[PDB]
Amino acid sequence: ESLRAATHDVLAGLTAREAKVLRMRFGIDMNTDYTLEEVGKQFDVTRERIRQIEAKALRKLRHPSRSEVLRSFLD
Amino acid sequence: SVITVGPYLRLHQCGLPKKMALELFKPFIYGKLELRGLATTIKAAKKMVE
């Protein structure tokens, strides 16, 4: 429960459509996950750019002080 | 556990071992630890109790 709350607020901390991308790529707060091509169709930009978005978001969250609170969930 | 007298008590109280106190109130302890921020998350609270 704590993890879902924290991940939701930290996603809220990031940009809008990137956040929606990351929610859709996974099952975060949503049902079955669609593969990259289908989400790209969802934005109508359907290609490697979507994984470019994924990698850029991951890179952007790599920076500490935001994820360390979530780092705690590792053990 | 086994009971013992301990006369100095007030009528409305009872002597309770620490270690049982931790064992019983574990979740209350976790709650307070997380509220005051002494522990970042529940898992760290558990390690801090142990």
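The residue numbers of chain A are those assigned by Swiss-Prot, with the residues present covering 538-612 sequentially.
Cβ coordinates are placed from backbone N, Cα and C, and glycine is handled just like the others.
Record note (Swiss-Prot) on the mutagenesis of A:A553 to D: Disrupts the interaction with Escherichia phage lambda antitermination protein Q. Taken residue by residue with DSSP, A:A553 (mutagenesis position) is part of a helix. Using a 10 Å Cβ-Cβ cutoff, A:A553 (mutagenesis position) registers 8 neighbours.
Here Swiss-Prot notes a mutagenesis experiment, A:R596 to D or E, with the remark: 2-fold reduction in activation of class II Crp-dependent promoters. All protein chains shown were included, and the count of other CB atoms within 10 Å of the CB of A:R596 (mutagenesis position) stands at 9.
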Spatial separation of A:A553 (mutagenesis position) from A:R596 (mutagenesis position) - C-alpha basis, Å: 16
